[PDB]
2 protein chains.
Amino acid sequence: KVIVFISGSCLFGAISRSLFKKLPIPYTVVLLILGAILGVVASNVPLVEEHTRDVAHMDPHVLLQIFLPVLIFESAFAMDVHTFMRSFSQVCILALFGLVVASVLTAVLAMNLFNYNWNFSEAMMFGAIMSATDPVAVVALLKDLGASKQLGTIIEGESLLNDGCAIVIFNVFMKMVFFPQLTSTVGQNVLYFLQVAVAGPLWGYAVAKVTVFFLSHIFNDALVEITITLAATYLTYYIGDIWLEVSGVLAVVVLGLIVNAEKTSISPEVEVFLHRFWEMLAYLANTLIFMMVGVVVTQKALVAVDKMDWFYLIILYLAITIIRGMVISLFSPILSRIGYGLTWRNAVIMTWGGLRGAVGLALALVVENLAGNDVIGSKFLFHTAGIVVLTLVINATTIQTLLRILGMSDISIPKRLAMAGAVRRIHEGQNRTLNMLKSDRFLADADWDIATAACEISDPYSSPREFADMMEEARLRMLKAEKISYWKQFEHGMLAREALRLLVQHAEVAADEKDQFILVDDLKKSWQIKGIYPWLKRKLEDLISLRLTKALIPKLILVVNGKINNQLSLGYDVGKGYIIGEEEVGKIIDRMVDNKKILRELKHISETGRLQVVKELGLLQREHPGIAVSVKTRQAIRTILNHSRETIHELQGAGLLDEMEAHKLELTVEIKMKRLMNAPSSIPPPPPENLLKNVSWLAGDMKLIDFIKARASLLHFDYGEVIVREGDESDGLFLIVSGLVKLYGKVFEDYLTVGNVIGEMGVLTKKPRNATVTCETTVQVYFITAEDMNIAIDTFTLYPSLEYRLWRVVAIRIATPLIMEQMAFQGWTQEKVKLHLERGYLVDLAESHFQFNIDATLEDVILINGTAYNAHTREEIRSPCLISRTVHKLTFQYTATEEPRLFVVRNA
Amino acid sequence: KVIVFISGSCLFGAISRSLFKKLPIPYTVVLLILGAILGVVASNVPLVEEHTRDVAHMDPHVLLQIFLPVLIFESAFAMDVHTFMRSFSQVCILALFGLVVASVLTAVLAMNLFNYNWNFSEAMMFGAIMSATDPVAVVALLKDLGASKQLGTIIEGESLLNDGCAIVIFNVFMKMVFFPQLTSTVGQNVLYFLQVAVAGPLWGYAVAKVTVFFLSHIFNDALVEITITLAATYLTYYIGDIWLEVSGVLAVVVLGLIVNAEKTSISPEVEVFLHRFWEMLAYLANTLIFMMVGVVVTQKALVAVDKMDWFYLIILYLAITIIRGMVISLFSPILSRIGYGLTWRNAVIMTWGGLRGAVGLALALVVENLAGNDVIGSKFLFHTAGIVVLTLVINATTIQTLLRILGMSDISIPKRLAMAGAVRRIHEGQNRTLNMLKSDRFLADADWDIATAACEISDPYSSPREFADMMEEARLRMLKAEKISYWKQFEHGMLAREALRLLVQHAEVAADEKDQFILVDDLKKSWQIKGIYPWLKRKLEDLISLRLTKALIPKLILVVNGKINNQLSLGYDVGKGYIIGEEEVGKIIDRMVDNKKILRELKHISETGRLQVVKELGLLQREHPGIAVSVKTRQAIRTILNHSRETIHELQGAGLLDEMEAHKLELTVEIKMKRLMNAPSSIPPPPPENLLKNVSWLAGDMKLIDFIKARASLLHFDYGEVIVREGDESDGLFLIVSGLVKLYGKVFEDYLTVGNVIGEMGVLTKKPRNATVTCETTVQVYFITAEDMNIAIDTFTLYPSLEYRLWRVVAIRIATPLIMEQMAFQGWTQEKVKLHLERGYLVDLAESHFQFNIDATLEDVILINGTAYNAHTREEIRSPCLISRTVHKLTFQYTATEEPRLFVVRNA
């Protein structure tokens, strides 16, 4: 009969989870105490003894084969994969060497001090039974105070590897000792060790790849893949169990890590369902094992203790703490020299941040039960229970106090000001909406005292010298603007999460150190990982280019392509993100400070960084076309789909569409995105004719396309060639089809790329050229004579006229800076302003008889070229300019040498 | 050894779910076929027989105690509870009598035709083994075509009750037959029947209430309550099993229904996790039982079949179909007379909408195994398998064809036009965003052919006569406007989901029938349920007002309080939603149609409905104060919290606040909402002094409150008393503190309530009174003389002046109609316009020296009283008016008899 015991264990777990939250110590200790109470009752009353004599003394097989795999698999599921793989080498070598040192030193201490007849293998059992740690309570404590999530990942990963190594060592030593009939020669022992080393994780990886490939073919089905994932985990556990008695847990851990790594092939709802399911199973097993071990230790272990044996555990705790501190203190300089060093605070937290959790108690129970009626099992269980019940309270309380007294639990001043601003805004909004609602003719009867009191809110957080402070405050303002620009870019969907995290980390580490802005050296190092051996592998196999090896070649090809493609995508993303952010800062910081040389320094730094990054990115695009084409196509499709989804949501919110149909369209869009995620890694570049067909003002009609193709000429130029200088008429119109081109002319300097037309302005107004063109590489260009351009534009007079298209494009491309300079308050992005200008339409002066009247319907009005006269104010207007909202009567003259153009933005 | 069998069963279920979706017939048939194949292999190869001789021949106890409770409990969990409780009586009586008739007629048919030696009990066995249905495939087919969701609710509920009754009958007859040692006298048989009837569901309800009360005390913990819910279900299953062999399933069903009913005490994430968990378990059980019964029927049942036995199957199918049709055809007129009648389409669908699912196969397996080596078990299993394999294909295909040929697979024309409009808008948005993105200087290299092709979208759906068509189109336009107004009101958070469903149902049933609008009689019947018997029980137990009953009284009082409070809240919500929607519709169709008599009819109908509903709602508020106060306070708190959450989300979207802090504030707001949900059902009304302190222009300053209280007088009036007429100076200002008051004066007519001040306009401009005041009940009023009013207003000259407050309030209350009349395009609500006017501020003419200039910064400008002269246009402006955006220079004069006031709206 067991039912009452497990039911009571679940109830007590719920009670100790609910009622014991405000105390600093974890709930589990309370559970242990409860078990102790039951034990003494089980000693006296025979009925409680009869009801506990079934789970109290349970077979070692079920515990060692069930309670351990669940715990170790849970410790390897909630782990973030990318952060762990960032610093896997450091954490694994640290955990391995720490466990080795701890085991050997605990063994020699057991020989020296414990004055027993313990053998060598018993000493390593007693040493490696407490080296394993299960510090889920550390993560529970540092979920809020652990600002550096890298520290949380490190403290979880080191514990995970320590648990794995401790399980391996204990199992091999138990098999060598408690079943002495087995031979113990090295000849097959080395084979067994290498088998445990390699044959496990390889099998886990193979089955993980197989099951992910199988799951990648199921679309819109949240029921089959749950069953497939659970069966995939169980069968590998079974095979790993028959494989070796130890390799099962390692293979299961590798499977869990690989499943958690992939995200595209599994929908998020299934992922969170599996997370919750596994967490619930882990919690239930954890509660059961604490209560069972408490009952066992109180019932039998305590009656065979001695005063010296009671004194020994304090010395054991001091010894384990001092060796744990010494190993990390000694390895700190080596990891500093390698490049993955630490500091005072991280070393001190790691020194006092280890809690002996559930695995130690499980192994103590197993060895106590296998020992039988001997003093050795009682000593193991008593010592493990004492060490755990001591550390799980002392280290928790002192780690809380130490976090309080040191710099971890501090709040930055900008964060406090941001909280104050948000609280003020919320209070203002609540006040205005309450004031509005009190004026209603239907809700004037509610008792406003409790209505006001219940909805209140509160913040959870409650000269050379002048030049130095102003430059410091300007630097902090610039970094804050850069951070909010990155956040805005992320929200719009033009930038991936990982690139956002990298950029924010770079911004914070640049702001932390004195008077240093964002360094382009670290960024170019970040995307310089393209200079790596996988490319050498690809070159070797392409040079190479027994019967079944043929089909072996492309698949490897594919994964190699994949294995680099993401990397370039990431790099490219960062570059684009950075450059856009920089431009926005260069538009907003201008009117913030009024010290001339400070603006000069800021502008010089920003311009140099912009030019260097754009040059390096253009050269990288020149190096390889296919990956750039694939990344650009994926970005365009993602932006289009995101905007379409936003339009669906807005149209639903207006009530025009019911919720069923909006859900259907959203599901279709999500299916399109999922099919996008499975796109080929690289695509061959388009031919030049497609590039000619893809320009803005030669689309929608083949007549203009082949009319231009009738007389379009192709030219080629090499390095160091000057194509056009200043002080001359616009001979023709260029179009870059390959290479990279530098343009410089009178102060500003820029680098173009493929797909950008050169000198559109020079052919419309016949202005002299104002650009010097040089070539940084080989280049092919398309040349069209201006005479043919004018003949063609005089030939076509349809309503979608080519003249209108070019004037619209040049107007928007010359008017984005004008709006973004002065009218750009907080909350405006390049994308928003570009779309808002896109919604507008150009106006002609034929129907207006050279007279325009400014209404309040049109948002803004600008003049590109020409002169706009006034009558009541009589003011001259130059070109180009944004017309301020003062004059509402714009008259125009007629001039043969110039015809004015004007642009407006209207409402929807 | 079983592992390979269950693993293969799960894998085959996965395949048959994946690669068999385009076919119309359900996947389960395929599974059956697969089992058959394995069976014949198990007949020949001894190894497959050795691997399948374990699960195929399984002990009946585990099947009858595991596979049945899960299967029955799943159908009671995904059920919508409110739709089932709406029409529980009809469905339960129909299911019970249908099962009784089917069982008896199948028994007598087994007597007449089967020419066996079967007794009477075996006849009921064969009759009630196929009466049970598991039509989850019917719901799967009707999830998209069954627009009338009440049909799905009925077809699921009738199946559920049929399954329960069939289980009860089967179990009692099996216990009476296969264990003949048991006594079969009636004396304790009637006791057993009543025990199964009553003792089960009462215990289930008791434990459901206990576990919901326990779960209501846990806040922000998504792990304890999962374990508590699962343990609560299991312990009741265990106790119900020990209680009676039959009552366990009924108790578990009642527990599941009650758990699904409550929603406030359980967070939604836990709810969806339990949904997915139970669905997965049910699917696994279904796959296992199908494959096992296929193996069993192919291996042994088929070898003892005769040609006449093969011929009888068609006759049984025809007989069961005609019986199922005849019973519903005969019960149709009775349900029509009761008030829950049906029509042709529902009767025909119910006639051919029953599929014998997994429960029939389970019961056939149990009786076949208990029969042992006898022909009777083989005959049962063969007949059940044949009936299922026939109906599960024939009825599915014919129900699909019949739905296609009937009007249920039809699309309304307005839905088609809405889809066309949405598709056009999406295509336009995609085109404009692609055109904008092609002008970028960084994404000009992507091959636009695949980019354009991949993101494309397609719609899933591809004289008396003139007066008649015009009134029909006007009526449909009015109903469409009302529907979109209801949707907008629901989105803003001022109206509950259930009231929205009720109002939309009323709208569509009003639109279905010719030339009649929304009826106030049905709505008043909807909120007249407050007159339900409970109120009589409440009055009796208040009049009444052995040792432990003292604590029993208040709990009963409280549960009666809640049981009436929910209904009254629903009624009040429906009333307010309807009245706001009617005002908006009456404001928007001011210029849609241009027929005079049509406008007169529309206005008369709308005004009569508005007046009747507001009068009845005011009288209901007069009847009982406490529930009205509680509902109003809850509504105000909900609106305030929703607006605060919206401000959090907007502030996060602007990048000013990071994600963590926004999540923290959102969690705090959600906790506040959760604590709101546990508010007391009713609260006492505030004293009249609190009402005097709660007005708009006497808040935030105690000095004005006591100054008004110095000379405020109290007056009382009764029914039929006229307080003030027209043609007289404004003697004083009123304030309603109790009762209901009618005001009528020269055409318009209205009823006020408590908290609305009467005649504010008469004391500012000293205008003669234009209202006739009558009393529909007893009334108390607060009277203040105008002399004290003007003395007080001349006394106070602080910047938050009382004069400014009254002018602001009267301005917004007179200016809401002006904006809502002409400027209201699609997408504007009363709340939005009220907030937009609230953000504005009144302007004084002292600093403007009687001269104002209209900019484009201010959105709109209005004039309340006075004359606004012009100079360049020279136009006089009457009062009140909205100034059109033509004149931008507004000059003012000075007059002793009138001082003009002007209102503006500025940007943020």
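To match Swiss-Prot, the residue numbers of chain A are left as they are there, and the shown ones run 76-537, 571-653, 811-1011, 1031-1192.
Even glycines carry a Cβ here, placed using N, Cα and C.
Going by Swiss-Prot, these are the annotated features:
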- A:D238 to A: Abolishes sodium:proton antiporter activity (MUTAGEN)
- A:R399 to A: Does not affect the production of voltage-gated currents. Abolishes sodium:proton antiporter activity (MUTAGEN)
- A:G1043, A:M1045, A:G1046, A:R1053, A:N1054: 3',5'-cyclic AMP binding site (BINDING)
- A:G1043, A:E1044, A:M1045, A:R1053, A:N1054: 3',5'-cyclic GMP binding site (BINDING)
- A:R1053 to Q: Abolishes cAMP-induced shift of half-maximal activation voltage of gating current (MUTAGEN)
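Annotated features taken from Swiss-Prot, shown on the structure.
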residue	record	DSSP (3 states)
A:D238	mutagenesis position	helix
A:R399	mutagenesis position	helix
A:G1043	3',5'-cyclic AMP binding site	coil
A:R1053	mutagenesis position	coil
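Neighbour density for A:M1045 (3',5'-cyclic AMP binding site): within 10 A of its CB lie 17 other CB atoms from the protein chains shown. Taking the mean position of the Cβ atoms of A:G1043, A:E1044, A:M1045, A:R1053, A:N1054 as the 3',5'-cyclic GMP site, the remaining residues of that chain whose Cβ falls within 8 Å of it are A:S995, A:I1042, A:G1046, A:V1047, A:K1051, A:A1055. Geometry remark: A:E1044 (3',5'-cyclic GMP binding site) versus A:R399 (mutagenesis position), CA distance 70 Å. Between the CA atoms of A:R399 (mutagenesis position) and A:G1043 (3',5'-cyclic AMP binding site) there is a gap of 69 Å.
Each of the recorded positions A:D238, A:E1044 was scored by other CB atoms within 10 A of its CB, and the lowest score goes to A:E1044.
At the Cα atoms, A:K1011 lies 5 Å from A:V1031, with 19 residues between the two left unmodelled. Just so you know, of the binding-site residues A:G1043, A:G1046, the Cβ with the fewest other Cβ atoms around it within 10 Å is the one at A:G1043.
In this structure the alpha carbons, written CA, of A:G1046 (3',5'-cyclic AMP binding site) and A:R1053 (mutagenesis position) are 6 Å apart. Taking all protein chains in view, 19 other C-beta atoms sit within 10 angstroms of the C-beta of A:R1053 (mutagenesis position). With 33 residues unmodelled in between, A:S537 and A:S571 have Cα atoms 37 angstrom apart. The Cα of A:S653 and the Cα of A:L811, which border 157 unmodelled residues, are 15 Å apart. Applying an 8 A CB threshold to same-chain residues 6+ apart, the list for A:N1054 (3',5'-cyclic AMP binding site) reads A:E991, A:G1010, A:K1011. Distance noted between the C-alpha atoms of A:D238 (mutagenesis position) and A:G1043 (3',5'-cyclic AMP binding site) is 67 Å. Just so you know, the Cβ of A:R399 (mutagenesis position) picks up 20 other Cβ atoms within 10 Å once every protein chain is counted.
Here A:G1043 (3',5'-cyclic AMP binding site) is positioned 8 angstrom away from A:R1053 (mutagenesis position), judged by their C-alpha atoms.
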